[PDB]
Structure formats: C-alpha cells, structure tokens
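Trainee: Okay, handing you the structure first.
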Amino acid sequence: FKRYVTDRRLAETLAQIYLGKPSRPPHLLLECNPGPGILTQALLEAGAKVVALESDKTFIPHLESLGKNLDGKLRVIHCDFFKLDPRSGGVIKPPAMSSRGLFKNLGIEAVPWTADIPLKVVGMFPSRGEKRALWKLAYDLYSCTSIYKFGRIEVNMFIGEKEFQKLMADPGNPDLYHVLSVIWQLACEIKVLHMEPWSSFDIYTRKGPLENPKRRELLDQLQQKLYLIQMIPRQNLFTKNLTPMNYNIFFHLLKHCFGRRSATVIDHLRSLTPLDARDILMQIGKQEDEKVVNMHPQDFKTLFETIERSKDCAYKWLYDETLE
Amino acid sequence: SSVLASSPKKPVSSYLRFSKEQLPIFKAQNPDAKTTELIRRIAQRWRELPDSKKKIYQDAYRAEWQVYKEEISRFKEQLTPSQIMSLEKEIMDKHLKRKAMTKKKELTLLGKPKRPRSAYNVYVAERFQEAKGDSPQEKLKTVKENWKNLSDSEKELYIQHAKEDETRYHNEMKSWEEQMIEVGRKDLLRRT
Amino acid sequence: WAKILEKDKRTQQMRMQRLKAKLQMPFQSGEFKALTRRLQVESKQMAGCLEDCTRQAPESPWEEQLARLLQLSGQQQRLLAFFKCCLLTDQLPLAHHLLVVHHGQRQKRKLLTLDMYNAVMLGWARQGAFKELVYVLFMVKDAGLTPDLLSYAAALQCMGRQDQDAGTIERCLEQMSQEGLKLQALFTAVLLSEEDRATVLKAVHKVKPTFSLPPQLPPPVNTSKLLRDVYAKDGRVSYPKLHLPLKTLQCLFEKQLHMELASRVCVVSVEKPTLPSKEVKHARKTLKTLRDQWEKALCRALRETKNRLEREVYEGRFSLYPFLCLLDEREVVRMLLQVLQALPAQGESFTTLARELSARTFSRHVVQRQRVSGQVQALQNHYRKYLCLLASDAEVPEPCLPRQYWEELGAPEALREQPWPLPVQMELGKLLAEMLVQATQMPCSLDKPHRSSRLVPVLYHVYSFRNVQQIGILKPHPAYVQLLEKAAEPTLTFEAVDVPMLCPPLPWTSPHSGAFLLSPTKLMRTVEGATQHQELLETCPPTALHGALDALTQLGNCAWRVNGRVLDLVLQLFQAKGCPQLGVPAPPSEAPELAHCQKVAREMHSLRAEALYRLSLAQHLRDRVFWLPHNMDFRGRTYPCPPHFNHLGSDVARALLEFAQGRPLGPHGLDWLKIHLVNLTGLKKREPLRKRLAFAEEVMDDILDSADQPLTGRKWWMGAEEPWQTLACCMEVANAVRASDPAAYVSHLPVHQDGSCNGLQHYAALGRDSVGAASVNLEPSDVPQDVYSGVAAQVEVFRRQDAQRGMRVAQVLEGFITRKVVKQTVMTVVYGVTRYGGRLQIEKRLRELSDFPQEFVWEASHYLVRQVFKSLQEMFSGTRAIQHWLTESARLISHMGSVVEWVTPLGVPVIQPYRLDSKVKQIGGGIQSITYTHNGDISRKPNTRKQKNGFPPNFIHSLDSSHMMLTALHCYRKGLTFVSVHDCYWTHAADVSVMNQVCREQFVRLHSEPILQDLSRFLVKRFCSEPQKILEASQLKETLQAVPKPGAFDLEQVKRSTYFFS
DNA sequence: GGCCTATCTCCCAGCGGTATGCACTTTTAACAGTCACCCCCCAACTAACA
DNA sequence: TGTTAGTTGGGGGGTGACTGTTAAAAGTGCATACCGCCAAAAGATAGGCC
C-alpha cells in the first residue's frame, strides 16, 4: 500500500516546481522515500543535491548504484521519516532512528527560529493514518522536538482531498471545521502547488510492485485526487503566552470546545475556567450568543492569550496532567 | 407594518369559509336564535353532503395554499434576520399574554379569594353615590378628603365592618382551600 | 350594602354549581388535565362491564366479589417498581390515581399487566376498603386478565380483617373449588407476609375449622461419599469452644447492632498532630460555615425537587417521587455530604458516582425497614439462645454444628427485598448527582473575601479524552483541595461493612442469608454474570451445599487480635520519614524533568493514603476481639468481606494479626516454631527438617538480639525475605525459651504449611505421572525437591542455545535469571493464565534490579513466559495431555454457543462469566447523557478466546478449594483452629503435626474418586444428549469421552510423604 | 480448505453529542354579539421570600 | 428580622370570550447512522474472505 513516481514528464515538472530559480541549488533536499528510482534521477538532473531516505532495504542496492561520482550528491541513508524519535520505549530498529544522529551524520547544524530555512523536505503522506501523521507533526512543531529542534523546516508532501478539505476550513463551510484545522492554520502558512489524479502514480505492495490491473479499476472506483501542499512555519507563532510549555492547555481547550459543537463559548468557558466568561468575551470584542463554530482561529488564539495574561487570580485553568 | 401574519391577509380555508359563510345565512333565517343549534345544523349539513364538494374545496384550498406559499416566499425575501428575531420575540410575548389570560380566566371562573374591604373601602362602597363631581376621579378625591376629615368615632363602625368581613373572608378561605383540595388545585394553596 | 351582599351570594351559589358540575363532569378534556386536579377514585368491549354495574352502584359491597362479579418492555418494569414502592411508602391513593389514568388511555392501557393490578389489590387488602377493591376488580375484568391466587388471597385478607359474614366467605370458598387453585398454595411458595397468612387463616378457620398445615419437621442429611463421615452420628467428636463467657458475647452483639444501625464509623487519624495554630483554625472555621450553608441549600433543593416530582406524578406521568420518600431528608443530605467529603482531587466518573449514590440509598432502605418492623427483636432473642453453643460455661445437651443449632431452634424467616431494576437505579443516581452539582456553591476568592462577591460552583463537569472517546468526570475547584489539605482533619470515616465485626458472624444457612447481621451479603462476589451463578445456587438440591456453607461458617468463627508490639514499630517508622524497603511508605513531601517529579509524587501519594487507612483502622481495633466474615467467588476461592483490613496482603498486614485463644506448646511445639522461623528466613530451602532445626539452634543469639532490640541492634531481621513476620517469630521464640517450663506456654502465633505449586501437584495426582509426582513432593524422600530450580535450569539452557543465534533478548538477559522471576512466571503460567496479567508483575522484578537496562523490560517479559511454558511441557507428562483435552473440550463447547459449566466433587456448581459485548443503553438529561451495559442480555454469546484459556486453571482452582474445605471440615472434629490464607494453611504450633496427617489423608480420598471420568459422564448428559443438532454432538462426543490414561504411581505413598506440605 | 488480517495488560468500567426518520396525541386561529381583563391612589394586609 | 407585590373598589376605553367546522402544526418517545483519532512497541493466533 505504497506509491511513488515512475514517469518522466511528471518527474520533470515536479523537479522544476521543487526548486525555484532564486533559491540556492546546494540547499539540501531530503526525499522521504525515493522508491525504486526515476524521481531521484530527475532531481539530480535539476541541479540540486539529494539526501535519500528509504524505508525498505530492498531498494538500497539500486539507490546505491547511482551516484558513482565521489561528489556526495546522492548520500543514501536507510531510515523512515514518520518513525523519527519514537516516543514509545524500545530498541531502535534500523527503520527507526533519532533525528540527532541523522542530522549529525548529514553535517547540518542549528539555526535560530527568526532566520532563514535550513533544509527542504519533499515526500508523501501515508495512505492510512494521515490524521495521526499530522498530529505527530503538530506535536513536534509546537514543542520543538525531533526534526524541528534545528530551525524551521518545510514539508512538501501530498494529501488526499478529504483531509485537505478538513484542513483549511473556516466559518463558511461550517460543517467540517475542527481542531486540527485550527492548530495547522495557526502553526504555519499553507499553499497549494499541484493536483493530480491517483492513476498517474504507480501502486506497490509487500509482495512486489502491485501487479493487479483491476486495482487501477479500484483506483478509478475510488476516484481519489491528490494535492501538493507547502507548509512553511510561521515566524510569530510562539507568542509569550503560547509557548512550548503551554501548548497542551491550548489543545485541551480546542478539543473541549469542538466537543459539543452546538453550544456557545460561555457554556464551555464555565467548565474550562473559574473566571467570568462575559468579561472575556466582551474583552476580545465579541458577543454571548456566538457559537464556537463561527469563531475564527485567531480569536481562539486571542481568547487563550486573554485568559493567560491575567495575573489577578491564582487558578485560571482546570487542566492538570491527571486529565492526560 | 407587522412581521406577524396579522398585517397581511391570510386566506381562510375553503371548507372553513363554507362553515363561516353558512353562519350568517342561518342567522338571517332564524333571527335572535342561539348559534348553538345553527352550528349544529351546519355540521349536520357538512356530514350529510357527499365528498365531491370536499374534493373541489380541497382543490380551491390547494390553489390558495400555492398563492400563500408565494406570498410567504416574497415575504421571506423581504424579511431580515433581525426581523425574524423580532417575530420570535413577538411570538414569545403572545405566548406570555395568552398564558396570563388563561390563568386569570381559571382563577376567575373557579373559586377565587376576594379579600376583605377595609374601612375606607367600605366607606367608598357606601358613600360614593352621595358625593357629587364632574368626573369620577373628582368624586373619589372628595370621598378621600371626607374620609380623612372623619374622626375615629365614626370610623369605629367601619373598622368593625372590616373586621367582620375579614372573619367571613377567613372562613370562606378555609372552606375554599378544603373544596379546592377536593378539586385538586395543588398550585392553589398556601406554600407553607 | 344589601345589593352587594346579594350579588356576592348569587356568584357564590354559581361557584357551588360549578364545583358540583366539576365533581360530576368526567375528566375527559386534556386542557383540564394540564392543570393539577383531584385524585380519581372511580372501549366497545373493554368498557362493557363498567358502563352499567358501576352506574347502579351496589348497596351491599359484599356482592360482586371475585367470580361472582362476572421480558418486559423496560418502561413497564419501572411502573411495577413504582407500585411496589407505593406499597411501602403508604401512598396507595397516588398509585390508584396513576392506575386509573393509565387505564383510561388506549395507548397506556396496553403496557399494564396483572401484577400491577395485584399490587394495588394487595394494598387495599389491608385496611379494609371493600369499595376500592371492587373497583380494581372491575378494572381487571375490563382489561380481560383472568384472576390468580394472589387476588383471591387479597380478598380473603380483606374479609378476614373486616370480619364480615361467614356465609359470604363460605360462598367464596365454594368457588375456587372445581378450579385448580389449591388452598395450601396460598400459604407457601407465594411471597406474602406473615400477617397476610395469619388473616387468611382467620378466614379459613371460620369457614373450615379442620384446616391444618403440614409441619415438615425433620431436616435431611447430606449422606454423600466424601461427606458421610462429617455428618455421621456414630463417632467421637470434641468440638471447640470460645474462651469468653456468655455475658461478654451478649454485650458484644449490642455493640455490633449499634454500629450497624448507623451506617458510619469514625476513626482517629494516626497522622502527626498539628496542635500549634499555623492558621489551621481559620481553615477549620471556614470549612464549618461552608458546610452548614451547603446543608441548608441541599435541604431546600430536595424539597423543591419533591414538590415538582409530585406534580409530575399527577397529570399521569411516571417519576421518582416514592423513591425519595423512602428515607428521611436528613439522611439523604448526610449521605450526599459524606460522598462529597470522600472525593479525590483528580475526580471520578459521573456513572461511578451515580451508581455509588444508588447502592447506598438501597442499603439504608433495607436496614431501616427492619427497624420499622419487628425483626430486630427476634434476631436478638435467637442470637442470645444461639450463643450457648459457641461459648464457655454454657452447655448444650447434644453436640452439633452451629448451622444445625441455628435451624433446630425456631428461626425467623428474615425476608428481604428483591433488588430494583437497573434503569431506576441509574436515574436515581443521576438525579442525586445533578442535585449535588447544582446545589453546592462556593466563594471565588478565599484569601480576600471582602474584595470579591462572585459565587462559583464547587464541582465542575469536564471531559477527559482518550483515543476517540471522551469521559465526563467531575472535578473539584483547586482552592477547595488546597483548603482541605491546609486544614488537618483528625477523623476518617468508614462504612460499617468495611470494618471487622465485633461479634461472632451470623451462620451461613442460605445463599442469601449470611454473614452480616442486618446488611445483605451474597455468597458469590461476581459482577459479571451475577444472576446466573445465583440461579444455579438456588436451583440445586438443598443438601448439596452444606460442606461449603459449613466451611465458610468455620472460617468466619475464628477469633483475632492485634499484635501491638509490631504496631508500635510500624507507626514509629510511619510518623517519621520512614523506610521504604521494608514496606512503610515515605511521605510525598520528602520526595522531589517536570513530568517525572509530578508523577513520582503522585504514586507515593496514592500509596500513603491506603497505608494511613490501614494503620488507623488497626489502631482503632488495638484492644478488642474481632471476627472476619468470608465468602467465595465463582471458582471457589475464599476471600474475606472487608476490602482493606483483611488478613491477606503484605508482610505488615500479617505481622499485626494473631489468634485470641491460646493452646499450650506441648512437647514438640517449640521445634515447629524454630522451623517456621527458618522457613520465613528464606535460607536453607533445600535442606531436611533437622538441618533447619540445627541452624535455628546456631542462630539463637541472633534471634534473641533481634527480639530484645529490634531497631537499635544488629538488624538481622531486615536481611530476611519477609522481615516483620521474622521479627514476630523472633519475639515468640524468645518468650518461649526464656520461660521456666518450655512446655505449658500458651502461644497465639499461627504456623504456616504450603505446597510449592498445588497446580502441578493436582496435575501429577490426576495423571498418576511418576516423574511429576517425584518432582513435586508426592514420593517419600529424605531431601526436599524444588521445581523452580529445574525450571530455571531448563530456561537457562534454552536461552544459552538461543543466544548463539544472535537474538538480542537472549544475550541481554545474562546473570539475570533468578528464582524469583521463575517463580512469578510459573505462577502466571499455571494459575491465572486467563488473559495473561501477571506479566505486569513479571515486569516489576525485571524493573526492580538495577543492573538491567530498563527500556528492554517490555520485550523481556513476553520472552520469558514462552520459555517457561516450553519448560513445563518438557518436564511434565500428564500436564500436556490434560491441558490439551480441557482446551479442546472448551473450544468445542464454546463453538456450539454454550458457556462452560461443571460440578465440583463437593456439589458446588461452577459456570464461567465470559461473554461478548452487550447492548449499551443511554439516559438523557440536563448535564450529560450516560451510557451503561445492561446485564442479563439474551443476545450475549460466548467469547471463545476467554472460554478456552480459562478452563484449565479454573478446574485446578476448584480442586484447591475442595481440598481445603475437606481439610477444614475434618480438622473441626478434632478440636483444631484452621485458617486458609492464599495458598497457605495456618494452625497453632501444637497441632501442626496432626493437621499434617489429615491434609494428607483427604488428598488420598479426593483423588481416589474418578474426578476426570465423572466429568466424562456428566458433560455428555449436560451437553451431548440433545437431538436438536447432532452434527457437532457426534464430533464432541468422542473428545468428551477421551480421558487420558493414568500412569504408574501409588497414591497411598503420599500418606508417608514428609515434605508434601512443608 | 487455505490466505491473509487484526489483536494483546485493570477487569474494571462503562463514551458522549448531532442530525434524521417515524408511529401517535392535541391543539389553535379563523368569524361575531356581549360581558370579563386592566388601569388609579387611598390605605391596609400579609403571605411569601431572603 | 427586613423586603417584595398583588389584591380589595373607582369608572371610560379597547380587547377577548361562548357558541362551533378545518385540517395542519406540534410535540413525544423511541431507533439508529456517523463524526471525533488527543502520539506512541513485537509474534502468534484465530477468524474472515476468496
């Protein structure tokens, strides 16, 4: 249940859109799964360097076959991108690695937040569990761990239409508006680069490159369309009130509000905080009859910062680590 | 000028218009007679007549339903959400008004306390006709001034009558609460 | 004034005409039903009877009587509970009103059943009132339900109470003959009170003066093969007697009754005093003023709720009005305040609280009902007559067991109420929880009261998120928690059930009547499949369960006292910082990157509360004699009823408890005390008895130093495996040796005997395996045998040969395989292999030792189990065949849709509580919608995974229980005190010889019967004797008749084994 | 029957909230001739609420 | 112990009721499909599908 790029024209246009003309060509580009090949040859012919990250060891000879030049432009390494810094305890098998060791071997170092981008990542999201991957990336972003410990990395992966529509949603199309949309729209800047049908991509399974031709008929029976997303983290995200030590309370507030959607903000604030909800909602400049659905994400951030900035009371929250 | 259906003209239902229009007919045929039997005759006529007239009146009421539908559509084009909120507020006010009227009618039709008349109330009830004035408010003012001019010697009889009416009110009140326990208006008791 | 008075009179007469009209007018208008109205006392075919005879109301109410008058939906059972509660609450007119309102409507008439009419007919069977009884009979015949025995019984009670004409009763009893209603069926097998049958007798005596009921005097005897000797008249028996006199046992009953009539016990805390002020008095005063404000608020809210729900009962709707009138207001408010007090800072779930509030209400109702009736006095009389058998200086003419003496005397019936249906419990708990949240209110800012005037709730409703799911919990305001910890409470509060009894517990005579005097207790403490176990227990023949009931009564009769010398040392450590390796927990304040320091304090704050509770309860019972009741789960394992102060637990729990009656050591007791000390030391486990005794003689000075100076000395007793028990044995042996005569010294110290692994012993006995019966001590030898050493050696061999392959889990574990981890793995594999849960414990040891890398623990445990399993397959022969056959039979039974059921050799039936997920139902409301599993759902089907891996250990558990019961019953006749704690048998040091004889002989007599072959003939009759589907019965019949062949091992040799139990 | 897919410790432990659809009761506004609401200070009462 | 508010009578007015057909709002209590992924180990086995 994996997929790659095996054509030449599509590889060519992806290679041209991956690197812009003003951008530095020696900027390190990390490909999260080169697969059998084809795409990496196009990236090499584009002019930029590559760091290859392949989950399956089976492809490691062919990927080593290219790059016979001693320039170090190819630099194939065996690991998996989404299993980086596993939180669960256990022996780190060769698919799993630590970000520290990998970025020590690559030779890349730390750059502060208010500075230019260190790297660029091209890749693709898993077929199942896109929500889990996005949640793990959000946890790594809000609290600077795993990849995001050094600087401000982009991702240029692919996403499905359902998860794309559940993200980027707002008041106006109110039905799909949920917590993950809010955290991602605050977290970074989102743009759309390219869209393609799923038939153009190859299909792959554990036994071999997927030989079922009626599986193409299943691809048309699903009629899924894939989107390319650029996610560049925002410079002013980590406000004095919203810090890596305070992100769990914000997540709890968002999950509490988007649970019981039809209620008002005051009703949820009665459970969340001991302070007066009318004071808070008049302070941010909004009304009591407002529902949580028609509230923009920046007002969610402003509400959290308005609660957090008050220093008159000793207790402002009813979230302890017990609730975890 | 009203969002409610009172300001426009609502079409009366076709069968309902038939039952409405038959009423003046038998009112004129039987002058000063009780409508108690007029409407009974109307209902007997409607039960006796065949269903073909009911079907054609259904078609007529369907046409009026379509024209009412387009009237409501153009009204909703005219309506604003603030006007919808005002309409809902008027509906709640109408519900409160009809609840108050219904509870007042239930209080009046059933046994109700009529609390005792005080000494000045007895004086008003007795000597209102004797006082002369251009307007009733002037007559009440003159009665009030005379009552303030009265000494306690004449007021003793009025206080005695007020006390007697208090006694009869208290006895009637115990009898009423016993009777209303027998009727079961548990809301119509003293709280303690 | 005349005209005004005349007008008032005309209006007044008009109002009388209106009220007469309203009395005359039938209540057929819904707009009038919208208003609260009076109580109501009075179709094409349904209304045929009521249309004429009721209008011409009979002048004589005796005419039109009875025949002369010629799985539930869930909502219906709520109405039945409503009527059954209105019977108790003395509000029959309310139930009559609701019945007539539901009878009027065509939609509401369908769900009424005959029992709902019969409840009201019984309600007016009392207090006379022929009119309403006749009206209910009219309504029943309008419905069309033919009357039953209980309606005739109600009519007979009514005429008996009003004592009307006897000719009419004779006419009533010329009816009911030529029909099948037999008269003696009224008096037995029908749930009616004693006054009811007395009044029916008064009627029948006037009708038929020769009517006498059958007496049924003599009770039967068990006369089974294994239980013939214990119930035999021809024998020499010396039953034990308690040391206390009769008057003291008479006085202790009154103390227990006073403790159980109230539902609380207050115990002084063992925490260090805070008599210096430090502003704890300000907190203590604020607590008092707030706790009185909340009480007034709760009373007002309760009255408003009751006055609303009464109006809801009017207008023809069901509500919970009679349930809130079952208790006084002060008791409900007091219970709510107690529940708010015992609330963790984290908070609990809504459904848990709700349930808690419902169960407590039912318990207090059951206790209070016996006060308003006369069963307490009858219990006092029977108890004072019963205490003569169990006491000194009071002789019975013939010796008999306590149950036999209890029933030989006239025993009160002691009738108890059937439990409420589940929806009523859930709604009542939810309503009381909502009242608690919406009644309590608290100031916002406590440090500056005059600054702020805002009022906030005490309890908040919040969501805890786990995976997709959300759990609604109730969380206190943190300022309330800080105030509670800042003040020091000098008192803790327990329930009466959670505290040990102060009198001998009541004998076990039935699966419902039992241990506690007034509170209700059931034999089987199983939440899963709760009804089926009880139905099987009440279904069985009456003589089947005498052995289990007698053994449980014997275990309950044991007298206990507290070892205060150990207690002093334990609280000395407790009040200080303490020592955590011995077992006394350190305070959380002493303990100290943020999440780690938050969690480490959390765990010790969890443990120290339990330690404090146990220590405070132990200090409360420091100088008193007490008894612990017992019951058993579905497998037969016997557990005490109190939750935390049971004698089971850790070393510190067993160190504080000893016997209250003493027996002299005799010639050989002190040798047994020395051997027990060496056994608890943990050394010399591979040695004969004489070597152990010689070692004890060599360490005499060390144990004397450990006894005289426990903490200031050389501290030898800390190095033992179980330190506190070793210290207690040290004190006892020191007192024994320093006495003048070593014999004739009274010792109150238990002595333990236990096998290595009784599961392996039972497999070796069943299969007659020679190698297994040598490996565990069933063959006589001069040196003990240890299974754990052999298992460890085999696992080491397998690990060493696996390590050469390069597997990480094999080579990480080097020098780490020890006896303790092998012991835990084997105990997990043999016992409790169902849903492997000892792995956590298996983890703990591997985590505890420091040399091991911690992150590798999770893969390590899963490895170890596999190895020991394979080892147990290699060493033992019959275990493989027996486990395979039991597993296959469980599989093939579960595939047919039937849960596994069998019968123990002692007659106790066992069935397994494993079934798939049931339909969960929801209740809506204001704060939250709650969800609950509905017990007893038919659509539930067997869970093959749990019904396969459960059968082999459960059978061994039942065999363990049977052997313990036989040993207890045959040690009672010789005058010995017997206790069973976990896998260990406890007896006084003087008798551990003679008990060791009995424990062997019964093992030869239990296993001299075809245990496996009786299963082979019973399971085919229960399961494989059905013609509905022979297709799988034909396959299952061979494996049900496939019993493994026995080996070559002589069982009688176990009689001569001297290390079988050691 | 053979391939492949999904799951596991605590028994405790239990999930909550929205939107849709469907068998059944009640139940109102529309017309009218003509008597009930509602007002006004005066003072008093006073049961009820805090 | 301190505060509240609606009755008791005054008249004129408008405004709604008592007699009723019509036919649809309108309200209740169930049953059931569908969102939420709060972040997270390896292996053996049994069931389900082709």
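So for chain A, numbering is Swiss-Prot's, and the shown residues are 71-394, in order.
Method on record in the header is electron microscopy, 3.0 Å.
The backbone N, Cα and C atoms fix where each Cβ goes, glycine too.
As annotated in Swiss-Prot:
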{"type": "BINDING", "residues": "A:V75, A:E124, A:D150", "note": "S-adenosyl-L-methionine binding site"}
{"type": "MUTAGEN", "residues": "A:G105 to A", "note": "Abolishes methyltransferase activity"}
{"type": "MUTAGEN", "residues": "A:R330 to A", "note": "Impairs transcription initiation; when associated with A-331"}
{"type": "MUTAGEN", "residues": "A:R331 to A", "note": "Impairs transcription initiation; when associated with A-330"}
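Relative to the rest of the structure, where do these features sit?
Mentor: Around the Cβ of A:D150 (S-adenosyl-L-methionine binding site), a 10 Å sphere holds 17 further Cβ atoms from the protein chains shown. Secondary structure at A:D150 (S-adenosyl-L-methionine binding site), as computed by DSSP, is coil.
In this structure, A:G105 (mutagenesis position) belongs to neither helix nor strand by DSSP; it is coil. The 10 Å shell around the Cβ of A:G105 (mutagenesis position) contains 24 further Cβ atoms across the protein chains shown.
For A:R330 (mutagenesis position), other Cβ atoms within 10 Å of its Cβ number 14.
For A:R331 (mutagenesis position), the same-chain residues 6+ apart in sequence whose C-beta sits under 8 angstroms from its C-beta are A:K361, A:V362, A:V363. In the three-state DSSP scheme, A:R331 (mutagenesis position) is classed as coil.
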Trainee: Among all protein chains shown, how many Cβ atoms are found within 10 Å of the Cβ of A:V75 (S-adenosyl-L-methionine binding site), not counting that one?
Mentor: 21
Trainee: Under 8 Å Cβ-Cβ from A:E124 (S-adenosyl-L-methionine binding site), six or more apart in the same chain: what's there?
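Mentor: Non-local contacts for A:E124 (S-adenosyl-L-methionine binding site): A:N103, A:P104, A:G105, A:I130, A:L133, A:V146, A:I147, A:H148.
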Trainee: Just checking a number: largest C-alpha distance across A:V75, A:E124, A:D150 for the S-adenosyl-L-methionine site, rounded to a whole Å.
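Mentor: Value for the max Cα separation, rounded to a whole number: 18 Å.
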Trainee: Determine, to the nearest whole angstrom, how far the Cα atom of A:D150 (S-adenosyl-L-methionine binding site) is from the Cα atom of A:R330 (mutagenesis position).
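Mentor: With distance taken Cα to Cα, A:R330 (mutagenesis position) is 38 Å from A:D150 (S-adenosyl-L-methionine binding site).
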Trainee: Measuring Cα to Cα, how many Å separate A:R330 (mutagenesis position) from A:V75 (S-adenosyl-L-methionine binding site)?
Mentor: 43
